[PDB]
There are 2 protein chains.
Amino acid sequence: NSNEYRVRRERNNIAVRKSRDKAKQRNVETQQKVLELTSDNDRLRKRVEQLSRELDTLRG
Amino acid sequence: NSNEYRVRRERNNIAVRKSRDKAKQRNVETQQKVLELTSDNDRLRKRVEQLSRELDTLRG
DNA sequence: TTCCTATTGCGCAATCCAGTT
DNA sequence: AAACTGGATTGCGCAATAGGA
């Protein structure tokens, strides 16, 4: 059954390559969402800043 | 020389360990961040909402 | 148990990158 | 400039071992 070794390896080195490739991609995606969230975020910081300037104007 | 080689190996194996851990790292860091981000952004929309009604109402 | 794949840590070699001689 | 260092990164296979029919 050492006659299985190799065949099994390759069967493995391919499963590896796959897993990894997957991972890397899942990061990218995750990585990406960070930028999407940082977009929303500043959007809000500025927005809030705005409303604030507003009541600060209005009231005081 | 030989050990010449085996030591340059030793060296690299470590740079490799280090560098791989720093990446395991960054990869988490990001996870964490994608969280504080989701939370932050979210408590920020609720602040805009809150801050707004305070305006509709402080107007007429 | 029994097979397969999936995932992980690890080492080799080739590069890549800077700061050097 | 042009080869030269020496760590950092990265593609790649190996082996152990987690998982889930």
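All chain A residue numbers match Swiss-Prot; in order, they span 281-340.
Cβ atoms are placed via backbone N, Cα and C, with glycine included.
Copied over from Swiss-Prot, here are the features:
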{"type": "MUTAGEN", "residues": "A:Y285 to A", "note": "Increases interaction with TFDP1 and TFDP2, reduces DNA-binding, transactivation activity and represses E2F1:TFDP1-mediated transcription, loss of cell cycle inhibition and adipogenesis induction"}
{"type": "MUTAGEN", "residues": "A:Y285 to A", "note": "Decreased transcription factor activity. Strongly decreased transcription factor activity; when associated with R-293"}
{"type": "MUTAGEN", "residues": "A:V287 to A", "note": "No effect on repression of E2F1:TFDP1-mediated transcription, no effect on cell cycle inhibition or adipogenesis; when associated with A-290"}
{"type": "MUTAGEN", "residues": "A:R289 to A", "note": "Loss of DNA-binding and transcription factor activity"}
{"type": "MUTAGEN", "residues": "A:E290 to A", "note": "No effect on repression of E2F1:TFDP1-mediated transcription, no effect on cell cycle inhibition or adipogenesis; when associated with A-287"}
{"type": "MUTAGEN", "residues": "A:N293 to R", "note": "Decreased transcription factor activity. Strongly decreased transcription factor activity; when associated with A-285"}
{"type": "MUTAGEN", "residues": "A:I294 to A", "note": "Increases interaction with TFDP1 and TFDP2, reduces transactivation activity and represses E2F1:TFDP1-mediated transcription, loss of cell cycle inhibition and adipogenesis induction, no effect on DNA-binding; when associated with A-297"}
{"type": "MUTAGEN", "residues": "A:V296 to A", "note": "No effect on DNA-binding and transcription factor activity, but modified sequence specificity"}
{"type": "MUTAGEN", "residues": "A:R297 to A", "note": "Increases interaction with TFDP1 and TFDP2, reduces transactivation activity and represses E2F1:TFDP1-mediated transcription, loss of cell cycle inhibition and adipogenesis induction, no effect on DNA-binding; when associated with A-294"}
{"type": "MUTAGEN", "residues": "A:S299 to D", "note": "Isoform 4: Stimulates nucleolar retention of isoform 4. No effect on interaction with NPM1, TAF1A and UBTF"}
{"type": "MUTAGEN", "residues": "A:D301 to A", "note": "No effect neither on interaction with TFDP1 or TFDP2 nor on transactivation activity or repression of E2F1:TFDP1-mediated transcription, no effect on cell cycle inhibition or adipogenesis; when associated with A-304"}
{"type": "MUTAGEN", "residues": "A:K304 to A", "note": "No effect neither on interaction with TFDP1 or TFDP2 nor on transactivation activity or repression of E2F1:TFDP1-mediated transcription, no effect on cell cycle inhibition or adipogenesis; when associated with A-301"}
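Recorded features from Swiss-Prot, shown on the structure.
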residue : record               : DSSP (3 states)
A:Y285  : mutagenesis position : helix
A:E290  : mutagenesis position : helix
A:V296  : mutagenesis position : helix
A:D301  : mutagenesis position : helix
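Long-range Cβ contacts of A:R289 (mutagenesis position) within its own chain (separation 6+, distance under 8 Å) are none. In this structure, the CA atom of A:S299 (mutagenesis position) is 19 Å away from the CA atom of A:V287 (mutagenesis position).
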